[PDB]
Amino acid sequence: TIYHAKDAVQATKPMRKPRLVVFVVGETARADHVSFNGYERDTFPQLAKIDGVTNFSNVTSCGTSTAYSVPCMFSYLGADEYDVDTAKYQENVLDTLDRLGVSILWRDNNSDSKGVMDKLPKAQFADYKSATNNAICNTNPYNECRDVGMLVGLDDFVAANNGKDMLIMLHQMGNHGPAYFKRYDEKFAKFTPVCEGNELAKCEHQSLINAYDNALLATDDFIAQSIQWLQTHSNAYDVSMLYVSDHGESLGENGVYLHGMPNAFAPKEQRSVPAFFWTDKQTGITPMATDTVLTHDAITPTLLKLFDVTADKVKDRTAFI
Amino acid sequence: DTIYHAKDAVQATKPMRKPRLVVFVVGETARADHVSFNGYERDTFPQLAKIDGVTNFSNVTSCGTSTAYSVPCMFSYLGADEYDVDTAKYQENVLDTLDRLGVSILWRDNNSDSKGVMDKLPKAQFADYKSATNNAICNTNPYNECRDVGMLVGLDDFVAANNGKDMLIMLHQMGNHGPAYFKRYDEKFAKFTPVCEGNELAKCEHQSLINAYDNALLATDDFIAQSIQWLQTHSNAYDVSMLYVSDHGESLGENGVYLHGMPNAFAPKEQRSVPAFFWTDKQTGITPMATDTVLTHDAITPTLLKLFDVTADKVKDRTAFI
Ligand SMILES: [Zn+2]
Ligand SMILES: [Zn+2]
Ligand SMILES: [Zn+2]
Ligand SMILES: [Zn+2]
Ligand SMILES: [Zn+2]
Ligand SMILES: [Zn+2]
Ligand SMILES: [Zn+2]
Ligand SMILES: [Zn+2]
Ligand SMILES: [Zn+2]
Ligand SMILES: [Zn+2]
């Protein structure tokens, strides 16, 4: 195991108020389909009614796929030295925070870690793609488990870690294709018609867009209920929520669909991602400016600052806060 | 002791093949949004507009907002996110690499100093051009300020002295340095008037300050063009290319902010949005990146290496200008 932060120190310890953070790892969401970034439809109407939400209009993802971007999102090495083949053997930020006492839990309704959780106890990773753990899989014809199912019973995690610092990753299914029409329950079918087939190139363009934007409305609801769930502990915990998407998505420009293109050739749409940060006013955390130029490189500094941790390798590195 | 980052660096072909001669103009205080090619409403680069083969890069971000921070970073191997200005002078930089692989390195400075970038090479490869001892062009203006075009005089003696070798020539411009923009150019570029002729810029009328700044750009446009014109006189025997990047931008009164030097955490967009131009001769086989490519000062080191067919297993995937 190769270290990058054994100098890491937690300045104050939970004493002081414990801190509770949800990190929503998003999936396949494009920045230019976010209402706040100038999009022509209102894809985030619930987040708009929550005070304290910062939308970041200029964030660029590490890469264009889940396997590539996710480990880089928790890396110390930054996009320009990230190497997907050796990422799993590096100390990542969750290894650091777990070593300083923060309780880490990772619930996944997408796929896996991807390696990011592999040095921590297996009990701290939970698969939520199956109805064995996810209580919300019967809400749609496809028996697809839903991201909001990752919220059920999180109060049992808090009680089991009463008074400790806590960081909760919720890894979204989000907007992953090609079958966007299956990513959301029927209550979010606001834009119609939608394309209902797995060959995007036969979709009519607007039907494809409509399905994709309905999926964002489902993600907007999931994020909104994530913050509402944290508000039930604003009494005993300093609560914050952070959202960043792993990568964007192509929707037919120059004939390009889905994602996964090499960075040297990937179009703008595959790397321009939304990010949200919310925190309760009790907590004293100040978000950076909304138009700050940011990348996935800001996640690791952000996560460390959220828990008052210092490591002489990532400070002065721009964060979301 | 010097800390190395590219002792693996390898030159694929040697000068065999045609030798290569490159001028790298390190600019000063130039803003991307005052360049005509980037949509500015005045023609601040009328001579560069008449040269075939010039690529303008419309989305380049400087490492920092000052000479001390940006210049060493422009030649670093570490990238902005691991660059540490306090220790940059003990790092192998890209000029150390190219020098040990045989490329002849020259640094002429009409700005200040290196800043540390040249400190491991023989002092004969750095030349001060701020004074009339080396610069022949200083009596052209009330202030006896020596001019950037004086750095072009006698470069054929350097080429002759390194005949057939690969060569990279840094010319460190005085350029658009403030606050006295009106002093940076001779009267032949005093095209936009009235101009402000005082130090504390806030009393200036906005247009008169802008006018002095834009005349200063016309002087730079002339310096780059004649740099290209000088390289064209050796396109026969050498593959010639010119690269220009400014060290940082400049604030011109927006929200009351002038000059540069703000910490990156608070710096306005204008202090970091810089022009970059790359020119190359017909014969040379070098292809520019797309002009809207998102770039930073981190692209300079790979560019210089690729210009000399050098590969270094540390910047191998890093975006360049070419
Ligand atoms: Zn995917
Ligand atoms: Zn993904
Ligand atoms: Zn490194
Ligand atoms: Zn780096
Ligand atoms: Zn590899
Ligand atoms: Zn400067
Ligand atoms: Zn100065
Ligand atoms: Zn310092
Ligand atoms: Zn030599
Ligand atoms: Zn200066």
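Using the numbering of Swiss-Prot, the residues shown for chain B are 218-232, 234-540, in order.
Structure determined by X-ray crystallography, 2.3 Å.
Any Cβ shown, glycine's included, is placed from N, Cα and C.
Lifted from Swiss-Prot, the feature list:
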{"type": "BINDING", "residues": "B:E246, B:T285, B:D465, B:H466", "note": "Zn(2+) binding site"}
{"type": "MUTAGEN", "residues": "B:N329 to A", "note": "Abolishes transfer of phosphoethanolamine (PEA) to a lipid A analog in vitro. Almost abolishes resistance of E.coli strain Rosetta to polymyxin B, by comparison with the same strain expressing wild-type mcr-1. Does not affect expression or membrane localization in E.coli strain Rosetta"}
{"type": "MUTAGEN", "residues": "B:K333 to A", "note": "Abolishes transfer of phosphoethanolamine (PEA) to a lipid A analog in vitro. Almost abolishes resistance of E.coli strains Rosetta or TOP10 to colistin and polymyxin B, by comparison with the same strain expressing wild-type mcr-1. Does not affect expression or membrane localization in E.coli strain BL21(DE3)"}
{"type": "MUTAGEN", "residues": "B:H395 to A", "note": "Abolishes transfer of phosphoethanolamine (PEA) to a lipid A analog in vitro. Almost abolishes resistance of E.coli strains Rosetta or TOP10 to colistin and polymyxin B, by comparison with the same strain expressing wild-type mcr-1. Does not affect expression or membrane localization in E.coli strain BL21(DE3)"}
{"type": "MUTAGEN", "residues": "B:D465 to A", "note": "Abolishes transfer of phosphoethanolamine (PEA) to a lipid A analog in vitro. Almost abolishes resistance of E.coli strain Rosetta to colistin and polymyxin B, by comparison with the same strain expressing wild-type mcr-1. Does not affect expression or membrane localization in E.coli strain BL21(DE3)"}
{"type": "MUTAGEN", "residues": "B:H466 to A", "note": "Abolishes transfer of phosphoethanolamine (PEA) to a lipid A analog in vitro. Almost abolishes resistance of E.coli strain Rosetta to colistin and polymyxin B, by comparison with the same strain expressing wild-type mcr-1. Does not affect expression or membrane localization in E.coli strain BL21(DE3)"}
Contacting recorded positions for ligand 6, chosen from B:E246, B:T285, B:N329, B:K333 when the Cβ sits under 6 angstroms of any of its atoms: B:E246, B:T285
C-beta crowding around B:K333 (mutagenesis position), within 10 angstroms: 19
Can you go through the recorded positions B:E246, B:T285, B:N329, B:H466 and pick out those with a C-beta less than 6 angstroms from ligand 3? none
Determine which residues of the same chain, besides B:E246, B:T285, B:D465, B:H466, have their CB within 8 A of the center of the CB atoms at the recorded Zn(2+) site, and list them by sequence. B:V244, B:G245, B:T247, B:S280, B:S284, B:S288, B:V289, B:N329, B:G393, B:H395, B:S464, B:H478
Among B:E246, B:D465, all listed as recorded positions, which has the most CB atoms within 10 Å of its CB? B:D465
Taking B:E246, B:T285, B:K333, B:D465, B:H466 as the recorded positions, the residues having C-beta under 6 A from ligand 10 are B:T285
So if I measure Cβ to Cβ from B:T285 (Zn(2+) binding site) and keep only same-chain residues at least 6 apart in sequence, which ones fall under 8 Å? B:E246, B:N329, B:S330, B:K333, B:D465, B:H466
